[PDB]
Amino acid sequence: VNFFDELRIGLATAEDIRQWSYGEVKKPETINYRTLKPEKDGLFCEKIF
Amino acid sequence: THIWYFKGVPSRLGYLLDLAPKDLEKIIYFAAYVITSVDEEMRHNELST
Amino acid sequence: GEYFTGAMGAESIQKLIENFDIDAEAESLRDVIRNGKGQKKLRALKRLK
Amino acid sequence: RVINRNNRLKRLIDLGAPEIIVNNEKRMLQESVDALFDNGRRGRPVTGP
Amino acid sequence: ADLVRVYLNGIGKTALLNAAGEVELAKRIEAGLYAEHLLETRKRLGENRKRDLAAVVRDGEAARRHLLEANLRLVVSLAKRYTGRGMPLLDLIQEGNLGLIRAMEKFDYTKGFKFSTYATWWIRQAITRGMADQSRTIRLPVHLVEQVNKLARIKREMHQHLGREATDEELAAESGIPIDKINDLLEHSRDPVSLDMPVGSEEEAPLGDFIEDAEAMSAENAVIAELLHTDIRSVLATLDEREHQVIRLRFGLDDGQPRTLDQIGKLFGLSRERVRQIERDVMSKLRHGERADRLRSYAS
Amino acid sequence: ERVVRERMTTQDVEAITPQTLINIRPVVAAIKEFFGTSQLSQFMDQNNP
DNA sequence: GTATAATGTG
C-alpha cells in the first residue's frame, strides 16, 4: 500500500530499458492531420502507450 | 554514450577508462582511431618471429 | 592487420570497456596508491575512488 | 530528430555505402542523442524559433 | 563543436575525378556489376576465372566507393542552398548523399553525358523530398506540401508586384485556388507553439502550465454520474421485473446492446407491435409522480 | 538591404527597376514586432489623467 | 522517374 522502506537508484542497462517499455517506436510521425488521432508505431500510437 | 558521463566534470568514463578528456571527445565524435585490443600473447610468443 | 583491432566511435569504447576488467586495474591502482608520488597521488586517488 | 537519424542509419546499413558517410551519420545519431539528454551541456544548443 | 568541419576534412581527403577518370571508373563499375551478374549466373562455375571474377568484383567495389567519395562535393554544393528551412544543413547533406547513391546505382556512361549532370537532379529531388517529408512535426502529405509551397510563392509574388499584402480574393483570383482551400492550406502551414516557451516574459510559468483538461471533472461527471447511477438503481428498479428485463435488453441496462423490438421479441417470443403498448404504458407510469421529479434534474 | 543586394546580384541587369528590387515586408514586420512585443511598448495605464 | 551543366558553410 504505502510501505516504502527504501528508495534506490541505479544505471539502466539495455535489458532494463526494454523491460520498462511495452512497445518499440519504429517511425517519427506524431499525429495524422486528417483524423487528428495517433499514427501506427509513431510517437503517440495506442499500440505502444 | 550517455552525455552526463563523458562530459561531466570529472568525466566518469575518462576516469574509469584512463583516457584524457580530449581523447575521449575525439573518439566519441569519430575524430581518430583507437586500438581496442591486440593479441599481445601471440605478439609475445611470436616476438622472435 | 592481423593482431591489433582498432575502431573509432562509441562501439569501440563499448568493446574496450567490456574487455577491460575492473578488478585488475583496481588492484594495480591500489598498489600504486600504496606508494607516494604526491603530484600523481591526487589523480590516482580520484581514479581509485 | 533521434528517430530520423536512427532510421537513416538503418537504411544506410541496409543499402550499404562507403564507411565515410556511415561514420558521419553515426556521429550524427550520437550528437542527436546527446542533444536529447541535455542541451548546452556540450556544444551549441539547438534553437528552432 | 563544428560537426560540419570534421566531415569537411573527411570529404576533402579524397581528390576529384576528370572526364577520362570518370569514363574509366564507369567502365570498371560496369565490369564489376556484370561480373556479379555472372557470379549469380555462372552455373558452370570456372576455377581460376572465379578468383579473377572475385578480384574484379572487389575492384569494382573500390571504384564505386572512390567515385562516391569524390562526388560528395557536388552533394554538399547542392545542399548548401536549402539551409534555414527547418532542417539542419547536415541532415540535408545526408539526404543528398542518399540521393547521390540512388543516382550512382542507375548511372549510364554510354550516352557520354557527365555524371555530375545526372547526379544533380537526383540529389535535388532527394533533398526536397526529405525536407517535405521531415521538416514539419505535423507531417502533411507531400501533395499538400507542394500546394502550400505554391501558395506561398504566389503570395510573395503578389506582395512584390502590388507592394502590399494581397487580399484573399486577389490571391484566389491570381492562383485560381478556392478561398476555402486557401484558408485550409494557410492554416495547415504554421509553426506550432512550443508549450515550454515562457508566458508573461517573467518566466513565472511556461505556457504548458495553463492548459486545462477535457475529461471528467472532479464533480462534473463523477458526482452526477454516480448519483444518477444510484438513482437508477432506485427508480429503474421500480419497473416490473418483466419490464426491468425489457429495459435491460431492448434499451441496454444490464447487457447493453439495445435489442430491437425484433431482437427482444426473438429472445422473449413476442412481436414488434405488442411491446410498443407496454413501452408506452411504462412511459406514462414514469412521467407522473416522484419518478419524474427525480429524473427531471438529469434531463437538464 | 541584405535581401535587396542578394536579389540584385542575381537578377537580370537589363530590365531591372527599383520597384521590383525593394522588398517592404521585413521593415514593416520589424516595426510591428517592436510595437507589439518590445518591453518598451507598454499599455498606457488610464486610472486617471 | 529525369540527360547542358552543376563537384567543401555559416
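Quick note: numbers on chain F are straight from Swiss-Prot, i.e. 397-445, in order.
How was it done? The header gives electron microscopy, 3.4 Å.
For all residues, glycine too, the Cβ spot is worked out from N, Cα and C.
For F:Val423 to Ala, Swiss-Prot lists a natural variant annotated as follows: In strain: vr1; rifampicin-resistant. In the three-state DSSP classification, F:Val423 (variant position) falls within a helix. Cβ environment of F:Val423 (variant position): no same-chain residue six or more positions apart lies under 8 Å away.
Cβ neighbours of F:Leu436 (variant position) (same chain, under 8 Å, six or more residues apart in sequence): none. What Swiss-Prot notes for the natural variant F:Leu436 to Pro is this: In strain: vr2; rifampicin-resistant.
Recorded in Swiss-Prot as a natural variant, F:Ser437 to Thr carries the remark: In strain: vr3; rifampicin-resistant. Around F:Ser437 (variant position), a 10 Å sphere centred on its CB holds 9 further CB atoms from the protein chains shown. When secondary structure is read from DSSP and collapsed to three states, F:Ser437 (variant position) falls in the coil class.
Long-range C-beta contacts of F:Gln438 (variant position), restricted to its own chain and to partners at least six residues apart, with a cutoff below 8 Å, are absent. Recorded in Swiss-Prot as a natural variant, F:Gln438 to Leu carries the remark: In strain: vr4; rifampicin-resistant.
According to Swiss-Prot, the naturally occurring change F:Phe439 to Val is described as follows: In strain: RJ37; rifampicin-resistant. Around F:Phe439 (variant position), no same-chain residue at least 6 positions away in sequence has a Cβ under 8 Å from its Cβ.
One entry in Swiss-Prot concerns the natural variant F:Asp441 to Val. Its note says: In strain: vr3; rifampicin-resistant. Around the Cβ of F:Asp441 (variant position), the same chain contributes no residue under 8 angstroms that is 6 or more positions distant in sequence.
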Applying an 8 Å Cβ threshold (strictly under) against chain E, tell me which of the variant positions F:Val423, F:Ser437, F:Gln438, F:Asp441 fall inside, in sequence order.
none
